[PDB]
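See below for the structure under consideration.
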Number of protein chains: 2
Amino acid sequence: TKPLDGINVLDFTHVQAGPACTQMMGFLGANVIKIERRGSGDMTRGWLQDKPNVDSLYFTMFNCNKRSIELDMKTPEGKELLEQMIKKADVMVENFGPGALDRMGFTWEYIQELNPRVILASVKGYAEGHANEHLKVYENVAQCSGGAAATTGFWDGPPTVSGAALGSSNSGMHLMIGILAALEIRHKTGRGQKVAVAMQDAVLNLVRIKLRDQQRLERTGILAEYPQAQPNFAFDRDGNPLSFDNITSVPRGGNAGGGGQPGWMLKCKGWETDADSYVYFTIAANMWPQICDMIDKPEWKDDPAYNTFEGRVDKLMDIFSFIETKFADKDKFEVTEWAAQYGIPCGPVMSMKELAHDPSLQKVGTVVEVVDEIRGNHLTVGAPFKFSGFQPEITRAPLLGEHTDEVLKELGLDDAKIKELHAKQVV
Amino acid sequence: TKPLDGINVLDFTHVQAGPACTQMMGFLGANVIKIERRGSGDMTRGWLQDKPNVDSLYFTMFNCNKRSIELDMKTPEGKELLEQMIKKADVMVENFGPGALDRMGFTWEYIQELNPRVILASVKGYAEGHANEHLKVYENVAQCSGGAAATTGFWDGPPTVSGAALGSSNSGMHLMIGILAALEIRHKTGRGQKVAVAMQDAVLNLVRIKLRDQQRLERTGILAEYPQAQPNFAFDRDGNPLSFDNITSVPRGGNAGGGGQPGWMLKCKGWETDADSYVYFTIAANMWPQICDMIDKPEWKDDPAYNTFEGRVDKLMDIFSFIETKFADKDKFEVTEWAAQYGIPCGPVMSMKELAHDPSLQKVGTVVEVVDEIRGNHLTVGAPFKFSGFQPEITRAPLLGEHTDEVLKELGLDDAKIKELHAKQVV
Ligand SMILES: CC(C)(COP(=O)(O)OP(=O)(O)OC[C@H]1O[C@@H](n2cnc3c(N)ncnc32)[C@H](O)[C@@H]1OP(=O)(O)O)[C@@H](O)C(=O)NCCC(=O)NCCSO
Ligand SMILES: CC(C)(COP(=O)(O)OP(=O)(O)OC[C@H]1O[C@@H](n2cnc3c(N)ncnc32)[C@H](O)[C@@H]1OP(=O)(O)O)[C@@H](O)C(=O)NCCC(=O)NCCSO
């Protein structure tokens, strides 16, 4: 049936990294109970609201398939309720500051005593043992810490953050691997473990290819697939020439190919007024005859100045600028269809508007309309992994404290005790 | 212990997306057998080599903890060997182009018949059922299809690819989630499933916050925290003011926060000569009093135009221009310290040079020195999830076909048939 049916998750998370992890677990069938601050809740509820006093799309897109209980954990009665909840949980997830759970009385040691089967999973800024262990970090600071910012953007501009959530959502997906790995250990040992993912580390994992580059640069002095290896192409803001003679750390390479074959971002019709009217166009080394046919340069097929990767190093940017002239009168999609006829990896820059209403992504369940009769329906991203014998059923995000009484009832508390906790401001 | 100890992985993968998945399963204890083409093998072997006739760092950094066998699969005797290997495998992983494995005769349907416990795990460019289902896709093509390029970069520049591998390794890590979720399904049903991750979809999942923004924009006409909603700050190509008039798709926001918590990328001493001499500075609403102390401006505490997120939406870039001047004679690390005292999320742009040789990252096993006695040692990224009861043991990447006979003997074949496979040009 569903992979995580019958898995109970005690979810202390807030913001993005932690909640992305537990939401996706929820999508795969987990029973996720979200513990929130009494009164305000997860701060995404109030961040960037489109309607005042309605939970923001920030909250709803990260907290589907979850229930909510308000709990003040700084009270002693709040701690005893947590212990009951820990004893019934298979995994606890937290992305609080570095030592916050510990300060609350719940160290890994004490959790093991309460439930020797439970898995404790956390997101942190930096790994335990790191000099910067104790630092609070959000999305973009993590991108900077893990090498993405340094290697994203242009040689003549600043380190640039990625629009993708490399620090936070990525950390949450990384933690999901850790939790699932820990569930596989537990099948063998009958015991829970602690797993942790540092945001710096989740970022650095995606930037593996740039650590390849750093070593290539140290060993050889050149990165031949980068624009700066073309003589007299790249310049700094004062017009000084940029070459690998003077580069000792992997530079920004604009829209160069990364771990793909060489490529560039080429303008299509309307690029002046439409910010997303571009394609990415790849010059794979085994496809030069095809490219030559497409752009009507038969003379470039047998010329060694043009027909190997090595021959193209000194002129690759000129070749891209010439290919680009062939797209001046065609939109993204026509250029993509044209290239497809040749088998050339090439695709449009899809705008968020285009993605939000794309039939294909709705059909395959990647962009999903959530039914929310309280707030109005909204779109979210569903499960990016598609299975032959299981479909996710995405349900709306909880109102703050919506399930508090319902959850306290599942723990076995009589109606009178639930009454008292409301009065003492515990729940 | 070792999470995937005893899990047998038949690994057809090549390039980045698939190999990152299987390598990481290998780090967690899985037994990974990499099937490669005779003669050339995985295309990363020969891709941007730093030494002639030595496996490239592209290959070594993505194929540690794996054994290698060469196989001609377009041969009848090769197809028979695969059948036998499929009978002994828990998961097959593949990232050939659309229909490639099917064309070899190994459809999901036939695979089930051969071993009803096996998991088939696949990376493609686009999801099955998508209009672009049949297209071949590298790294940056997926960044473009999944919305990242459209939303990364500056408002007066092109769509920009991330240096991080959003398309390839990111898909690989999502596929790992999918595979481990199928192993959990299998504990219940006794049966294998097919799992697939589309590169477009793995990208989209990390761009969830931008689909939030797209809906905020459709509903309200504005994104108040984006540079373009700041009065007379952003300008287009021509000397011309930008605003959310006529913006209907989420625009590029340079180095803006991307969420509920504003930030920017600020220069530090050395920025003209050092591409990575910068910090990122987040302005968390709840830490606004803490910020006013370090900035040496006590006036902003009581001012209602400066003490709330709402009051700050029209002079965000004025505050950042000012905070930047107090960094002009301190390096990255000095500025990061000068904060930190105050608990401020602010950190340095780390260069690849700094990360490759950083003591902390090597202490925690995130950057790892691989002992490779054939090729010379190299660095790699280790496991980004850290466990209380388990340490990865990373071992060197295999030579092409280094383990062919070893693997052919584990299948129960004799010495003399191993010879005739060599002579018939199948192994
Ligand atoms: C997000 C953040 C950077 C900043 O968080 P913050 O605004 O400083 O809050 P915090 O540090 O998590 O929590 C403050 C305290 O309140 C407490 N708290 C949280 N929820 C509580 C509740 N319901 N009841 C009582 N106390 C609670 C915590 O115990 C914490 O401990 P201390 O007072 O002893 O320091 C930090 O939580 C963090 O570093 N998290 C890890 C990184 C991460 O996962 N970020 C993801 C999203 S990034 O875009
Ligand atoms: C990456 C890539 C674009 C490369 O494309 P390509 O170089 O043209 O290779 P391919 O299309 O995968 O394989 C070519 C053929 O050789 C075959 N092949 C592969 N290994 C073989 C072997 N050992 N013996 C015989 N044939 C083999 C395939 O069956 C395929 O056969 P067809 O003629 O029936 O299509 C493509 O594999 C792809 O789209 N993969 C899926 C998406 C992906 O993961 N890309 C990420 C790469 S990381 O950026």
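By the numbers in Swiss-Prot, the shown part of chain B spans 2-428.
Determined by X-ray crystallography, 2.3 Å, according to the entry header.
Cβ from N, Cα, C; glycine included.
Reduced to three states, the DSSP call for B:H15 (CoA binding site) is coil. In sequence order, B:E37, B:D43, B:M44, B:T45, B:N96, B:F97 make up the list of same-chain residues 6 or more apart from B:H15 (CoA binding site) whose Cβ falls under 8 Å from its Cβ. Sequence annotations record features per position, and here Swiss-Prot assigns CoA binding site to B:15-18, B:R38, B:72-75, B:96-98, B:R104, B:137-140.
The substrate binding site annotation in Swiss-Prot covers B:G260, B:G261, B:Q262. With a 10 A radius on its CB, B:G261 (substrate binding site) counts 21 other CB atoms from all the protein chains.
Within 10 Å of the C-beta of B:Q17 (mutagenesis position) we count 28 further C-beta atoms, all protein chains included. B:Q17 to A appears in Swiss-Prot as a mutagenesis experiment; the accompanying note says: 45-fold decrease of the catalytic effiency.
Under the DSSP three-state reduction, B:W48 (mutagenesis position) is assigned to coil, being neither helix nor strand. Other Cβ atoms within 10 Å of the Cβ of B:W48 (mutagenesis position) number 18 in total over all chains. Here Swiss-Prot describes B:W48 to P as a published mutagenesis experiment; the accompanying note says: Little change in the affinity binding and catalytic efficiency. It exhibits substrate inhibition with oxalate. It does not display major structural changes.
Experimental mutagenesis at this site is recorded by Swiss-Prot as B:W48 to F, annotated: Little change in the affinity binding and catalytic efficiency, and it does not display major structural changes.
For the mutagenesis of B:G259 to A, Swiss-Prot gives this note: 2.5-fold decrease of the catalytic effiency. The structure shown keeps the original residue. Sequence-distant neighbours of B:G259 (mutagenesis position): residues of the same chain at least 6 apart with a C-beta under 8 Å from its C-beta are B:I210.
Experimental mutagenesis at this site is recorded by Swiss-Prot as B:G260 to A, annotated: 25-fold decrease of the catalytic effiency. Reduction of the affinity binding for both formyl-CoA and oxalate. Here the Cβ of B:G260 (mutagenesis position) has 23 other Cβ atoms within 10 Å, regardless of which shown protein chain they belong to.
Non-local neighbourhood of B:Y139 (CoA binding site): B:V16, B:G168, B:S169, each in the same chain, at least six residues away, with C-beta under 8 Å from its C-beta. Proximity to chain A (CB-CB distance below 8 Å) holds for B:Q17, B:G259, B:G260, B:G261, B:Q262 among the recorded positions B:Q17, B:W48, B:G259, B:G260, B:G261, B:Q262. Annotation note: B:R104 (CoA binding site) sits in a helical segment as assigned by DSSP. Put simply, B:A18 is the one of the binding-site residues B:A18, B:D73, B:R104 whose Cα lies nearest to the Cα of B:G260 (mutagenesis position). If you compare Cα positions, B:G261 (substrate binding site) sits closest to B:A18 out of the recorded positions B:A18, B:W48, B:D73.
Geometry remark: B:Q17 (mutagenesis position) versus B:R104 (CoA binding site), CA distance 22 Å. Looking only at Cα atoms, B:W48 (mutagenesis position) sits nearest to B:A18 among the binding-site residues B:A18, B:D73, B:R104, B:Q262. It is B:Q262, among the binding-site residues B:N96, B:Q262, whose Cβ has the fewest other Cβ atoms within 10 Å in the structure shown. Contact annotation for recorded positions (B:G260, B:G261, B:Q262) versus ligand 2: none, no CB falling under 6 Å from a ligand atom.
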